[PDB]
Amino acid sequence: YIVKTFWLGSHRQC
Amino acid sequence: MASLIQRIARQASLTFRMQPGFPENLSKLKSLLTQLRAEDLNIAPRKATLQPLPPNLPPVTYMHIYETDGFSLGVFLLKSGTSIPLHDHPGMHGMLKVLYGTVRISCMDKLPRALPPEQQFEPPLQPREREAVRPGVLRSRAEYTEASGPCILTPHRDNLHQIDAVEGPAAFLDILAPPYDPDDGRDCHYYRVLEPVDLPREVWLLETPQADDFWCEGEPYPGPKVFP
Ligand SMILES: [Co+2]
C-alpha cells in the first residue's frame, strides 16, 4: 500500500 | 537540563524555520549531532542474527521522533545486508549521524544531455529506459561510523545518496528539511546508476520505481520525547 511519509515521501510500505 | 535530543530538535527548528544566521545555526546543529550517541535515544546497538530475513519482515525500520513544517527527525535501523537504495531529496537539506554499526554512503548529483547513440550498458536497457537515462556525477563513496561526523546533503550537492549497512546492522539519526511532501511536489525518487560497456566521475542515472525488496516499517521510538 502507498503511504505519504515525511521521511521517505510516497512510500510503498510492503 | 534538557535532553540532548530535545536540544537537537530545538536547534533544528532555529536552523530550518540562505537567510542570515543560517550557517552559524547549521554549524551548531552539526556540533550537537556530533555529540549524540545511541544511548541518548535509549536505542541499544543491534547485532547480526546470522539468519536469513523472512519474506514478511521489512529490511529497514524507522522510529519517528518529531516533525514540524521545517524539518523531520527520526532514526532508520538497517538490518544486516540491507540498504536504503539510491534516492533524491528535491529542494531539501538533510543530515545523517550514525548511531551504531557502519554504513557506506554513496553521494551523487544529477547534472539535459542525451545518451550518445552508441552507448551500451550491462545489463542492457529497454528502449524506454534508454530514452530516460540522464547524466549524473558520483562525488564520494565512503564508510561512516558513530565516530564520524554528521553527513550533510543540500538541494544542489550530494542530493542523491544510497546507504548500505556494512558488515552487520546499522542505524542513523536523520534530519530532513523541509520534510518530503508529495502533495507539494517534493517526493522521494529512486534511481539506478548504470554500468557502461576515480572520484568525482560522471555516471548515468535512471529513475526507477521503489525496489520490490525494499520497504520500511515504523517501530516505536524508545528515547526521551521532544515536547512543544
Ligand atoms: Co535520504
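The residues of chain B that appear here are 6-22, 43-136, 144-229, 240-270 by Swiss-Prot count, in order.
Backbone N, Cα and C define each Cβ position, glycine as well.
What Swiss-Prot records for B:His112, B:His114, B:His193 is Fe cation binding site, and it gives experimental evidence as the kind of evidence. Secondary structure at B:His112 (Fe cation binding site), taken from DSSP and collapsed to helix, strand or coil, is strand.
Record note (Swiss-Prot) on the mutagenesis of B:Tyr87 to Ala: Moderate reduction in enzyme activity. In the three-state DSSP scheme, B:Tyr87 (mutagenesis position) is classed as strand.
A strand conformation is recorded for B:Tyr222 (mutagenesis position) in the three-state DSSP classification. Cβ environment of B:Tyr222 (mutagenesis position): B:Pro110, B:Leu111, B:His112, B:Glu249, B:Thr250, B:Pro251, B:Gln252, B:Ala253 lie under 8 Å away, each six or more residues apart in the same chain. Per Swiss-Prot, mutagenesis B:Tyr222 to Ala or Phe is noted as: Significant reduction in enzyme activity.
Listed in Swiss-Prot is the mutagenesis experiment B:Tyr223 to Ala, annotated as follows: No significant reduction in enzyme activity. With a cut-off of 8 Å between CB atoms and residues at least 6 apart in sequence, the same chain places B:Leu111, B:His112, B:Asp113, B:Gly168, B:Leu192, B:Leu247, B:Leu248, B:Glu249, B:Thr250 near B:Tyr223 (mutagenesis position), listed in sequence order.
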Q) Within 8 Å of the Cβ centre of B:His112, B:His114, B:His193, which other residues of the chain have their Cβ, at the recorded Fe cation site? A) B:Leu111, B:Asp113, B:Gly119, B:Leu185, B:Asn191, B:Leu192, B:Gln194, B:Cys220
Q: Whole-number Å only: compute the distance from the Cα of B:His193 (Fe cation binding site) to the Cα of B:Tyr87 (mutagenesis position).
A: 18
**Q.** Distance between B:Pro144 and B:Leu136, Cα atoms (Å), gap of 7 unmodelled residues
**A.** 7
Q) What does the Cα distance in Å come to between B:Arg22 and B:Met43, when 20 residues between them are unmodelled? A) 12
Q) Rounded to an integer, what is the Cα-Cα distance in Å between B:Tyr87 (mutagenesis position) and B:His114 (Fe cation binding site)? A) 17
